[PDB]
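Data block below; observations after.
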Amino acid sequence: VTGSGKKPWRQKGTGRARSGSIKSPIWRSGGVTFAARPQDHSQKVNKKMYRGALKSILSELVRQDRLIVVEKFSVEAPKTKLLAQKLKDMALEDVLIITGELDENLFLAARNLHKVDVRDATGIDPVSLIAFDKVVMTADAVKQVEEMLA
Amino acid sequence: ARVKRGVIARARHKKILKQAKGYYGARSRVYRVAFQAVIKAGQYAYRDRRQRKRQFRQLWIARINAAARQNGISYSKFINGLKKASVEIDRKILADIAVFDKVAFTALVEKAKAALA
Amino acid sequence: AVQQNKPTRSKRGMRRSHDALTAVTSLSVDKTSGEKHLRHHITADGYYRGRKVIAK
Amino acid sequence: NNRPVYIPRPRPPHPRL
Amino acid sequence: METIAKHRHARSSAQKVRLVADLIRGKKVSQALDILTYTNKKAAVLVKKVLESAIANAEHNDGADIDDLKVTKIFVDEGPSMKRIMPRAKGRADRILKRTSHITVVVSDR
Amino acid sequence: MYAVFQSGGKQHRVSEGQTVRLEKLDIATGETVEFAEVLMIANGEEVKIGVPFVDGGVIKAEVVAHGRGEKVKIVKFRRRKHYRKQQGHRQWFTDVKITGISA
Amino acid sequence: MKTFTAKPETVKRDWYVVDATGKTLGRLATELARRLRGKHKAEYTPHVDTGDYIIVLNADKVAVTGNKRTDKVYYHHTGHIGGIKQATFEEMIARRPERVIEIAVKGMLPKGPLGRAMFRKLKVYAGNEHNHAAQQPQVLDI
RNA sequence: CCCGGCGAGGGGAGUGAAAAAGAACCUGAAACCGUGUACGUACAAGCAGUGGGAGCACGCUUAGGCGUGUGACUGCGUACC
RNA sequence: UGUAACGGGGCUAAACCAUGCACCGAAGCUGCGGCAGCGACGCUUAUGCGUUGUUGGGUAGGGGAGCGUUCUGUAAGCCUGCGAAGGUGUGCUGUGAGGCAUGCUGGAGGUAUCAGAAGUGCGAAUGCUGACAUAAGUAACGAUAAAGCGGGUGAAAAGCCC
């Protein structure tokens, strides 16, 4: 804290409490007894534990029929309107599209759709699977999952 | 994540001051003094929940003793007669009867006298 | 020389009970001009006992 | 509001030994 | 009617003015006016001016016939205080409070 | 015309057709309850208990309410010993109205 | 239900006459305190003055056993540098015979506003005559 | 527009959804200081409360109490850290 | 300092000794209602118990279980200008910290449930900052060189001008 180490007043004779510095934490305008510092909150998770949780999550999605497997999922042109129509007739509004190969055409179509996400099998995280109401996996996307999950 | 304690602190102080309502001077206005007053009132209330039972017991005995003597018998003799006569009326009813129903009490003392004799 | 406990507002008011002022409630009316004035005092315009005394 | 500056010795120099 | 009239930030202390206020509380305006006229206090002329204003407000903005008016309510409240530094002996300093007050007078015909 | 009876460890003196509050009982709010433990019955003529609980005296009463009593705050405080404790209590009670008093 | 409490307005107070001739001071005084407190009534209430008015006659004829007639000493302080004054039983009787009986009752009654109130019921006279015949003061033998 | 010292301050009028939003200006707590109403208090001794409790003033159904406020009198009771 | 070596009144039994029968007397014991811990058994088996016995004063200290506040996800969901937060009363509710509904002011934000992280709870430290009390309408108004009157101006003159 900006200031000086000079004692505000003498140790004895003054009728008020002993003080040592203007920057003491019990003083106005300067203090904070335990000041925070920039810290890393990331924690270690074992590889097997990460895989086990991912396997556990996928199984339960299948059990709650929240996971739908279909053939290749693609859009002819990079238009959000087309993607909205394709998801409308399927009665899906909050979906996570997982495809084996990432194509810019599908990536751009879903960019402006908040409730819709497009992802690759490699870039799969537990939070996304849990958060999204429905998960749609392509045939290719499914295959890569077992290979990486093993 | 700084936390401000203005809202919570004001709620706690209001609760204590509300319980200190009716006290004299700073005991109903100042929290530091009101808290002590409220705590002391709590101790007294706990203590007097037990003194009340004995205080009323003394009052009933005094009433019975006055009524029994008016009928011509001491309290200790009168109670002994009831125990001998197998009467389970307690002091609260006995004092109540003496105040209101004089005839009923006269029957009781008569019953007690017979049992003693 | 100095207090050991601060007197209450009750004691403060009790001491101040004797500080109340008293109204004159004794305003006399001039014989001629009929102007209210303090007894045994000249009126504002300069009358006393009827006859003008200031002439100013 | 503001601490004094002169801060004279208030105690009286009279030791009761 | 209400016809309130107040004078805010009077230099006189609330305590000192409050003695004058108690004199005329509940009295008719006619008796209140000459009571203040012959009261030897600075607060007397402050309160009298407020009372004159209240009567004028009633006469102009409200019904006439100010003869039957009474000072139903009159109270003095402490106002903002000005802090001043006054040197004392041995280099010490002390705070002088120039206390003000609000004088409120309410008159009504009923 | 009143009787004395023992219900919840403490005796009550109740006149005909009056409501009396007494300790909680395992009786539903809409059923009559019996009190055959009549300590004393009083009328124009007086009858006492040569043996406790008269001989055939009974009291007919109907349950009305099964509420809880006013909250009582229990405060335990030890002076200078860094010990304070708080507690609350609401005693269960049963309101019953006396319908009939036998002889 | 709630225990009965006497209401001061609806209290009947009787008048009695006690002859204090040839009666032990303390034993007479003890009885008077009981009547003044109202403890003899079935409606006695500690915080209510349920007692009865008592007239005591022939105060100067009160009797004391033993040598108390000469050894009993009444001390009172005048609140001054050395103002401690003592009077024997004879001196009190010669000066004010009624005061000794009042002093005895004074100490046999509770201290406080209610105690003073019930003490005011007592009316002690030195002679055999009283001017309270308008109160129907029935004779009390005790 | 009016009171006032061609003041300060205020009461009307008008602006605005709102002027106890008027620049001393969002919300406006507590200590502290006041006016009004109900009850108590000038023969009574002390951590000022607590238990019991009459009377009075307000309301409620019933016509007996229930609630709210006050609280004479009385038992016990020498703050906190 | 004042009786002042029964607590007092007072007592010749209301003192002392011996015997006896009564009664008062605690938060002790019993009766009635309620809560919680621990060990068993009949049975429920992540929990009630038709049950059973026992325990529940407590500082230093150890163990267990919870309330509330700010922020993150759930949450572009939900409540909200026919009224959010905050403020101020009232009425219910839980063994507790608390919670719920609502009157008036307020004026646009708040956040269920379940998890996550803490600048997470103040009555004291001759604590720090601000505000406001007390003494108190009291001391004081700063050289004991000294003022009085007339007129003028002004709303007002002992202090200004003549």
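Note that chain A carries Swiss-Prot numbering, so the residues on display, from first to last, are 52-201.
We read in the header that electron microscopy, 2.4 Å was used to get this structure.
Just so it is clear, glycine is given a Cβ too, placed from its N, Cα and C backbone atoms.
Listed in Swiss-Prot:
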VARIANT   A:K63 to E  In strain: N282; confers erythromycin resistance. Ribosomes bind erythromycin poorly and have reduced peptidyltransferase activity. 50S subunits assemble normally, even in the presence of drug, but assembly is cold-sensitive at 20 degrees Celsius
MUTAGEN   A:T131 to I  Does not regulate the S10 operon; assembles into ribosomes in vivo
MUTAGEN   A:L134 to P  Does not regulate the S10 operon in vivo
MUTAGEN   A:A160 to V  Does not regulate the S10 operon; assembles into ribosomes in vivo
MUTAGEN   A:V167 to D  Does not regulate the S10 operon in vivo
Q) Among the recorded positions A:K63, A:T131, A:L134, whose Cα is within 10 A of the Cα of A:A160 (mutagenesis position)? A) A:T131, A:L134
Q | A:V167 (mutagenesis position) and A:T131 (mutagenesis position), distance between Cα atoms, whole Å | A | 11
Q: Look up A:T131 (mutagenesis position) in the DSSP assignment and reduce it to helix, strand or coil.
A: helix
Q. Out of A:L134, A:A160, A:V167, which of the mutagenesis positions has the smallest number of neighbouring Cβ atoms within 10 Å?
A. A:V167
Q) Here the recorded positions are A:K63, A:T131; which one has the lowest number of other Cβ atoms no more than 10 Å from its Cβ? A) A:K63
Q: Take the C-alpha atoms of A:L134 (mutagenesis position) and A:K63 (variant position) and report the distance between them in angstrom, rounded.
A: 80
